[PDB]
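Colleague: Dumping the structure here so I can ask a few things about it.
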Amino acid sequence: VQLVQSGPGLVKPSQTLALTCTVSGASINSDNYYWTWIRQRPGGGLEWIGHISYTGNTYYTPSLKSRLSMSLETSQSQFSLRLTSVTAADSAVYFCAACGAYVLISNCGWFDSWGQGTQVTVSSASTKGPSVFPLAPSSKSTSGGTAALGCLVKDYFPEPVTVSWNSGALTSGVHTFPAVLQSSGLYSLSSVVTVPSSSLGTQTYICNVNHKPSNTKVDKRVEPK
Amino acid sequence: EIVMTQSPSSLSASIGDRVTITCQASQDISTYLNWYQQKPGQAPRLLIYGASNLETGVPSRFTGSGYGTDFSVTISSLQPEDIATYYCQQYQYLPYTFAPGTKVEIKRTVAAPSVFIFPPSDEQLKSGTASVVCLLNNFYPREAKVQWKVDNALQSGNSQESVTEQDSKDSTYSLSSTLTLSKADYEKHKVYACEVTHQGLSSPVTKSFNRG
Amino acid sequence: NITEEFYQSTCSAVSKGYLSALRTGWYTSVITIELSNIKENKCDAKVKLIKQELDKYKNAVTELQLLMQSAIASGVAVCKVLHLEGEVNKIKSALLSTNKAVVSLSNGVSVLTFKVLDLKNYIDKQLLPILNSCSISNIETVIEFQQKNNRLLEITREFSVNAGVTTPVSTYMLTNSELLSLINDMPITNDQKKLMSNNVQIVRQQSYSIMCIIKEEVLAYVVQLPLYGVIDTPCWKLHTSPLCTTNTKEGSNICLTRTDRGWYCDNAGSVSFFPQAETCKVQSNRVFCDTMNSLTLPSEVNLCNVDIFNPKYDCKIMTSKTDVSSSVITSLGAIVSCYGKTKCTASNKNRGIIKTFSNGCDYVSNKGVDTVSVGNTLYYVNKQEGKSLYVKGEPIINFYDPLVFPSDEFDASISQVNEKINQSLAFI
């Protein structure tokens, strides 16, 4: 079973959060399948939200019962989640998941299938595309044979940002750091590659930034001096 | 709601070691306990279902044990591809609950960080701010200390660090410290330095530049 | 050991020499079959057969799940406790390392629990490692699963066609060895344990299997077993037949029949009377009955056999003028009520007719008699060994004046009949 999540990364407070998960490999109405939703608060453990059965029966966690809604859309082979009156305490990565069994005599609690997850941020702030600045290599960033360089992805909102080097051709020695929340409301992260110093001046290094929450894709050439 | 206790909170072990994480539930949950493995940036992965059964595609070195209130998961020989966080979860009673987790780090010999410092780009200086980045690359253990000296003046409260998760290839870490100044403040001073203290360095190391 | 007395005076017969075994209470055990959860099934002639059994297993589980959407009041109460959350888990923990365990339920009832079949252990060590290489080249693994699953299918069938309550308790519900050891662990005397073990077929007939719950891979049904709290007291069976006058003119005859026929057993200084037949089962000279369908009578009720006009107990009779012929086959002979023009005889297999009955109520023993014929109805007699005693006496119907005899009393007695006779005589 393959699971693909669709949902917004930014949601204004006291609104309703709408997520859908598209199932491949088994019918939404197949026997003993329970479509589960799980959320993971930042830097924390997992929290089981609830599930909806192949027949349509739903169980919501007692904490969120008043604000939760789940439904089946068999024609599009997908199930959905709705959380209303959201606040900043509901910002998390929301995981579509599925439990299925050939013979089931207990609760279906093993989640062998998962979706990639949706990073949901709940804030009254507006999305902003990042500003990308090069970290040029010099003598202060050369240690023997290899030299370091990178780019600085600064002042964006909300998470996350996708960073590539040379469209994906450069992958060894790449270190993209976890983002940091600055003193303002915005984020910032850095990506760095270590490279044979002899190659500077003869090979092109370009930093590929992709920020989907604002339809932003930025390419910046990183060059010596 | 059922409380789940996982022990230890985090552990480090050499490659090939025997690693065991235990799990305890507030009350008896029979055989209805799962084990999950989650690496950074990815969804969890089911390792053990029904206390002891091994999920298809999981290496043989994962073993599940226990019944009732006390359970455990065991890695027969720890490997680089196992650097992750491990969760146990119960499903006898609704709502299903997870444990806080257990971080797993690989232990290796002490490696000194390669220190690099980057001045602000002229493109950023037009915008009005200036960021100086100092990079500590491929060191172990994780504990490291970085502090900035703008004209031999210790800075405080304008720097932010970020650490990578442990690289499975060489079991090291990397760190990035970013000193943020305004263009006006940045052009009033000349020397910018980061002073790195680490266990793999006999004496603190300093990387600095001029023309600020 | 079995003896019988026929009373000519009242056209009745008492068979005695029987020993009591009266069900006074109920013992409830919880019988469990540990089931299992099957994550996936994905895959060759031998393995194809295994998959057919897996389908029978899955279908059986589904049927039992669909299934879950006074004599057994106690068993039903135990089933209700099993539906509370955590309750099944208590049993699961008790039976983790043993098949027999006593478990106190949440309502304080301490029940004996019995794991009679462990299908969970079998599939998770043998089959589950194999269902995710698909290559099973020996016949003995196939056989064990077919044997073990066949029982589950039949138990499921029984509950499915009995609305979750079965009787007698089959050997699928509880094998002979399982039942015998359950009896051994019961809180009863050695005499009680011995009686039940020597009559396991009767114990099954007086037991109930009550389908309770399938939850958390445990299928559990309650087997409700009889407790025989009264043993080795005397029992006797009263047989009765119509006693009529034999005047020549048709329709001028009057009849009398002792009512309350049935089994009687001494019990705690009184006599237990079981009016509805079939509630007692007779094996040899031991008689198993059920006390919920009995009356408790003064022990003076016995006087109706020796002296039906005694002033201390009002013997029950019915009256009519319907002098039809019939026979009652007793334990050790046959009562023949022969009236009008009916030819009534008793014959032996090889010798032929050996007694021809005259008009009246009469009796013949089973010694040398195989059949009795009254009119066109042939009766085979019981051929069990035992001595009979014929107690001669004038038929009491001759003591009544036919001109004042009440022939329209069904539920009646000597005193009631006397009272009514007194009223008709007063007006004359």
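Here chain C follows Swiss-Prot, giving residues 27-69, 73-98, 146-208, 211-506 in order.
Placement of Cβ uses the backbone N, Cα and C atoms for every residue, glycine included.
Got these off Swiss-Prot a minute ago, pasting:
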{"type": "MUTAGEN", "residues": "C:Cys69 to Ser", "note": "Impairs translation or folding of the F protein"}
{"type": "VARIANT", "residues": "C:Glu218 to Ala", "note": "In strain: Cold-passage attenuated"}
{"type": "MUTAGEN", "residues": "C:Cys382 to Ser", "note": "No effect on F1 and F2 structure and glycosylation"}
{"type": "MUTAGEN", "residues": "C:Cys422 to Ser", "note": "No effect on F1 and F2 structure and glycosylation"}
Colleague: By CA-CA distance, flag whichever of C:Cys69, C:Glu218, C:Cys382 among the recorded positions is nearest to C:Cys422 (mutagenesis position).
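Modeller: Comparing Cα positions, the closest of these recorded positions turns out to be C:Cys382.
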Colleague: Count the other Cβ atoms sitting within 10 Å of the Cβ of C:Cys422 (mutagenesis position), across every protein chain shown.
Modeller: 21
Colleague: Once you note that 47 residues are missing between C:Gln98 and C:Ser146, how far is one Cα from the other in Å?
Modeller: 22
Colleague: Calculate how many Å lie between the CA atom of C:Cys69 and the CA atom of C:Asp73, with the 3 residues in between left unmodelled, and give a whole number.
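Modeller: A straight Cα-Cα distance of 10 Å links the two sides of the gap.
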Colleague: Within 10 Å of each Cβ, count the other Cβ atoms, then let me know which of the mutagenesis positions C:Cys69, C:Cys382 comes out lowest.
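Modeller: Checked C:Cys69, C:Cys382; of these mutagenesis positions, fewest Cβ neighbours within 10 Å: C:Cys69.
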Colleague: Taking the Cβ of C:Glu218 (variant position) as the centre, how many other Cβ atoms fall within a 10 Å radius?
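Modeller: Summing over all protein chains shown, C:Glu218 (variant position) has 6 other Cβ atoms within 10 Å.
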Colleague: May I ask you to report the DSSP-based helix, strand or coil state of C:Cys422 (mutagenesis position)?
Modeller: strand
Colleague: Rounded to the nearest Å, what's the C-alpha distance separating C:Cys69 (mutagenesis position) and C:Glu218 (variant position)? Just drop the number here, would you?
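Modeller: With the alpha carbons as reference points, the distance is 20 Å.
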Colleague: The deposited coordinates stop at C:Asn208 and pick up again at C:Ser211, leaving 2 residues out. What Cα-Cα distance does that leave, in Å?
Modeller: 7
Colleague: Between C:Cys382 (mutagenesis position) and C:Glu218 (variant position), how many Å separate their Cα atoms?
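Modeller: Each residue's Cα considered, C:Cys382 (mutagenesis position) and C:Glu218 (variant position) end up 68 Å apart.
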